Amino acid sequence: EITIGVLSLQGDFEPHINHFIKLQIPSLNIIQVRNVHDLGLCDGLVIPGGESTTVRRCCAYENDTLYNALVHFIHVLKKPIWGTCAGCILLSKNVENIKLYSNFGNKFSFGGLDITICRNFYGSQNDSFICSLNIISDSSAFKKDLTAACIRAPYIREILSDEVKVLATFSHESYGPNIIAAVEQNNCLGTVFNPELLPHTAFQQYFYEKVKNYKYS
Amino acid sequence: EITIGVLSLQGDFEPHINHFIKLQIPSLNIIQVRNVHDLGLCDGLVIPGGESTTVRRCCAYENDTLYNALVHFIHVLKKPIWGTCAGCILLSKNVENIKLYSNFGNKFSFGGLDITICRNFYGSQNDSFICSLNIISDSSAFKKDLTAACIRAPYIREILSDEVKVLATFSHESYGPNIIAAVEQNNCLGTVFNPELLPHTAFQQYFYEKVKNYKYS
Amino acid sequence: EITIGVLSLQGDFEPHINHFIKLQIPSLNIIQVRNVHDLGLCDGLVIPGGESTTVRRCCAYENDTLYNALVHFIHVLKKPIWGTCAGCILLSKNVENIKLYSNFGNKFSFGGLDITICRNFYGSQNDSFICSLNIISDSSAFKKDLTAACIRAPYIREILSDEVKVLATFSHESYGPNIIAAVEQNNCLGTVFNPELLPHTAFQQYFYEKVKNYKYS
Amino acid sequence: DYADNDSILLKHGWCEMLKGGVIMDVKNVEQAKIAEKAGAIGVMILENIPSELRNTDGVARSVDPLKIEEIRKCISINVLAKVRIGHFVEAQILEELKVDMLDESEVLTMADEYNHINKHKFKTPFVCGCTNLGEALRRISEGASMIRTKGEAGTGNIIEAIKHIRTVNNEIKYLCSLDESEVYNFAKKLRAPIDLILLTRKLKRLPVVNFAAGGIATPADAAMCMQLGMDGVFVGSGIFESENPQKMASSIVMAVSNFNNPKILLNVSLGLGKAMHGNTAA
Amino acid sequence: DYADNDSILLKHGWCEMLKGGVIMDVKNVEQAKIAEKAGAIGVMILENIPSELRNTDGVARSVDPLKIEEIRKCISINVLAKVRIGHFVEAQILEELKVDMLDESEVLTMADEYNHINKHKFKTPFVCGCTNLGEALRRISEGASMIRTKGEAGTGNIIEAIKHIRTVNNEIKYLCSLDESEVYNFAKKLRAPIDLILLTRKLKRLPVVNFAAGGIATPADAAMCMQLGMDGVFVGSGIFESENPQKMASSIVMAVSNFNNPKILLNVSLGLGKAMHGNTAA
Amino acid sequence: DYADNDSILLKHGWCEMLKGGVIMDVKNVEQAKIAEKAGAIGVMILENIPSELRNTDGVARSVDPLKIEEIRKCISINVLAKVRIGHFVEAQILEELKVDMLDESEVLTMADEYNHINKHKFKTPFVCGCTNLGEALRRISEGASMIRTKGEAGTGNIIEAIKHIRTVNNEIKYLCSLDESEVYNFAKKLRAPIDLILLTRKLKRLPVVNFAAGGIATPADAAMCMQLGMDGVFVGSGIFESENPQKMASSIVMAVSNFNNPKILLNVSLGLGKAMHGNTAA
């Protein structure tokens, strides 16, 4: 039995949840995670897309109870975590950078990915695009020229460690070549796109395998 | 895969059907039987309770197509058949006896049980009773003093062959002692009561096992 | 002729009254007591369950006329009195303890039981439980492991005299062992539970016998 | 006598026998025989009136028991009779006669304009009529063991029957959808008992056997009602006012037993003769 | 959590404690203390508004839990609170706060115009309002443990309360008269559940505690309600808008405890001061 | 530009991001900051009027783009704006300003009494208001990417919102029940497109994100809407007309994120202060 949780205090999950169910893997259970009890049942965790200045705030209740548990889950237990859009930002070392939005900000990130990241630098919400990507992995999932849902996404400006593996990149005709779309660092996976908004389930499958391996450890 | 059919052109089946589903046996499929195609898919057949001067008529369509197929199913293929109330009457050699109701009557019975039987001899329908019975079998089903639903039932007046095994009897304080409730003859099972109207599933289980054995033959 | 009165200025009595009538004792008359005239007809009195900061107030009319008559009844005439839930509180020496609710409080209790008691220490009204009890008496009434209706009940914290006999205790898995359920001191009986809410009439019978004995004196 | 021990579980049990059946309305022995011959699981006995009397507005009462006895001894299929709404003494009389089922019928002249018969007081099971779920459930509440649509009796027009079938069908699947909180106000709207509403909810259907009745005139009509989820069919004038009662009676039975098989429906509709003339005057 | 095990038998048991009592509406600690002092078996906590705000039509919601907690720790008598009709989340919140009883009240602004709260889902007992027997029984059906008349809240006029008391009283004694057959149609008329109608019939009264409420302004008013068979009384503005709240509060309690004794009723009415001004604008 | 390629599949994708969120109505930068601070996934910018102007009946138009630009550069959460119904040029203007979402709002003065904006002609997604399923589907037909209830804007009274939520909820589960034949007449009754009705049927819910709006004034109100199956919540006056906007704003967000946890709902309701006064004048 493999249990993957999806942080649900807000963001777009019943998709992420749906998209993992699309895998149709008998051993796999998905749950909502809204508290420390739920988190304790998880073999791996997805921190989905949505606001962050929201997702973080949700974790701030009862004197940062959930926040602290998540930090422990990521850095002490070294359990697999997949931070997508907003979640990717919340795994990042540097977040770019909280002019007013700063409140307890230094503690703002959960950490886990040694990168510098830029809160959606792309115009607004009526410009968000889509993509096809490239992949530097041998995993069976990743197949032909895949697709993405880069929607008002964040920008990975810096890689800060050799430990960080650039998992996927893409080339756009308005953002330059070799834009970093996916990174992996130990027990952390980070994506700037929306995996739940395209029909294929490649990144869900990949993260599932990560969680599966984590156990057999 | 074991498929048992329940003749459904009329009578009370979605019970019988329900009562077999109550067995909760993974291998078991139940189907409605209303034509020769359906009958061909069956490993065993139940001919339920209801009118007979009705059930027989239903089988009479297209120049006795279904009737003939049933006779072949019972006597040539020797597949297990369970005639309850009306169905018990339609398996009987002698039926007692069609003063006016006679139409093609001699062919009226499907045959299979060498017995003489009496169309509900009990008053009317506001007298039908209930029962507890006795059993002369080693089958695991049959347990403690079971119950029945003898409702405006038929009366087995004569056993006409040594081949006929008296499977169950009961003693009533208004019909005498040793009233025949259940008979078995080769691939035929006959009951005068309503097995579907009590909660227990003993006779359903017994017939299932009969059908199961029939195959392993 | 035995007359037992039930103080009826508020509380749950038509039960208490009913529950004494269930005894079916020919000699026994039950009356409502609301005034000194009524009280003068009583051989014994029950002070039922209800509010106390209410029952006491009801006694306060016409310059404590009924209150004074009750104190004389209990302490001078020495007539049998049974204080249940709120009544039990009103028979107690020490009542625990009237932070704001204090008005004429020192005279608040009628007295009669030398105990210290705690106004419902159990949560609120959606926790009240039930019990089975133990009994230190030879009276015929008290039989097998009885039951009670300990509903938002008071707590007997201290026994302040050797005169006080602990009549019935019980052990709970949330309040400790040997919780004092029933006490008796001379002409006074005190219970923290609701005797009228269970079907059995043991305590009613016991109190009847007490009143009966009181006369034969 | 009376139900709501498990003689009920008993009545219900007995009614289940009728599923897939056709009950036919008969005025005389000849008609009963035709009905038995055609595969009817039961006949419902009616007052024998000539056409000239039909014009008048005579009070329609339960039939003379002797006429029931006379017809019952010439057949072996089930025998049903009608009583007037709220006429509990007519019911008491037919109970003593050992009839198989009673129909508390709106087709007879009402005996009591406010109250229906308290049907629990009888060992004989009752069938009652309805045009909607509340009405149906109130009849079951009163002790009915079986329900039929009212349709439009004697007109040979199926349209009302269909409406009543769909109305009940919807309210039932809808009721089954609502949340636990909403069920209460809905109970008050249907003016029906919450208990039976919750039971309908748990069973995912009507808690008793449910037949179509009124206006059935061709095999096609009959099958249509079955395809809409009915347990069976009452037919009267559509048979005995047709050109060929015997053939019509038989084909209706076949259609009800084979309501999902177009090829049989076609086959039993060929050369049927003229159906009942009927009346389209609402 | 939820009832209809015998925590019910439990809730009912708890409510019986209230018989003979007066529950008083309070806006602050001072008022609570006056109420406790006067012999009130409980207080019902209200939103604290000034007179200037009273003009406007502001949405009236359940009170801030903190204000309830603040009042409750300064008294030892029972503590009740109000929630909006159909507002099950306001109820969930106060359930967690361990309040003694909830009033699903029509004096607050309705939250759901079709559905009341499903009250079985709570361990806290509910009181609900009614103007007639059907309404009362529908509330009990939904899980209410106690009932009060609606009366005319805040007017100081007893007339509506009296009407509602008599309406329920009659329907109940009448229902108790009817024959077993007639009870069904009557159930349909009251749009109430047959089960609770039969239970009212067998108990010879309302199956739960039943208090008068709305418009009670003098001891006389209070006693009158009691003489008409009520189990007790809610009072609000009649006390705290009178000239001498403390004396009025005490006299009302005395009257309710002695409602059949004219000599006490007289005695506690002497030199009472001015009663609440009131309003006779229907 | 325009949708109905798969920039749609794109708009829908973008709106899904909002699920579980609270969008807040703001009049100035200070209010925007409070909203961001409280966890709001977005703010909706309103015209800044004084109370004296509020009396009058001035024509309410879309806001000056400069005021939007000013607020947007002091926050990083989503930014929404309102246009008048049928005013496609106001929409064209805000489209060019790169706003995140438009609300074709009935709270502004109608610009066209017959026609709504043809919303497919824009790359910016629209939200629209409804009080029932037909209305909702007609808005989606016209190109809306998101739907909200209308509720009763500015009154602080939740009652209308609740009604609208339940109306849509029922019609949807019911529609899901009907047979393939019946769906057509129903489409005609809702005056809605058969295609979207069939799609609602296949999805078992509304085919777009669906938020509650209008009258939300306490955390309890918010959670109630969520417990009834809504995807999220718009709040305006309930926050900024309360005693403590910042604390109220934060508690509403917490409640929406934890709408099924009574213990958190209690906790975030303690010592909240006074809620918006409101108005109960229908």
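Numbers in chain C come straight from Swiss-Prot, and the residues shown are 3-219, in order.
Even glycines carry a Cβ here, placed using N, Cα and C.
The L-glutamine binding site annotation in Swiss-Prot covers C:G52, C:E53, C:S54, C:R121, C:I153, C:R154. Residues within less than 8 Å, Cβ to Cβ, of C:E53 (mutagenesis position) and separated from it by at least 6 positions along the same chain comprise C:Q12, C:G13, C:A88. Annotation note: C:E53 (mutagenesis position) sits in a coil segment as assigned by DSSP.
Swiss-Prot gives this note for the published mutagenesis C:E53 to Y: No glutaminase activity.
Positions annotated as active site, nucleophile by Swiss-Prot, on the basis of similarity to another entry: C:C87. Sequence-distant contacts of C:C87 (active site, nucleophile), defined by Cβ-Cβ distance under 8 angstroms and a gap of at least six in the same chain, are C:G13, C:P50, C:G51, C:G52, C:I153, C:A155, C:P156, C:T193, C:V194, C:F195, C:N196.
According to Swiss-Prot, the mutagenesis experiment C:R154 to W carries the annotation: No glutaminase activity. Under a cutoff of 8 A between CB atoms, and with a sequence separation of 6+ in the same chain, the neighbours of C:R154 (mutagenesis position) are C:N122, C:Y124, C:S126, C:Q127, C:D129, C:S130.
A simple way to gauge crowding: the CB of C:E198 (active site, charge relay system) has 27 other CB atoms within 10 angstroms, across all the protein chains here. Positions annotated as active site, charge relay system by Swiss-Prot, on the basis of similarity to another entry: C:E198.
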One should report the C-alpha separation between C:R121 (L-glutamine binding site) and C:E198 (active site, charge relay system), rounded to whole angstrom, as 20
Far apart in sequence but close in space: which same-chain residues, 6 or more away, have a Cβ under 8 Å from C:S54 (L-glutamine binding site)?
C:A88, C:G89, C:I91, C:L92, C:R121
Among C:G52, C:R121, C:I153, which are binding-site residues, the residue with the most C-beta atoms within 10 angstroms of its C-beta
C:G52
C:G52, C:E53, C:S54, C:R121, C:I153, C:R154 bind L-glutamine per the record; greatest CA separation between any two, in Å, is 15
For chain E, give the subset of the recorded positions C:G52, C:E53, C:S54, C:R121, C:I153 whose C-beta is less than 8 angstroms from one of that chain's C-beta atoms, in sequence order, otherwise 'none'.
C:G52, C:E53, C:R121, C:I153
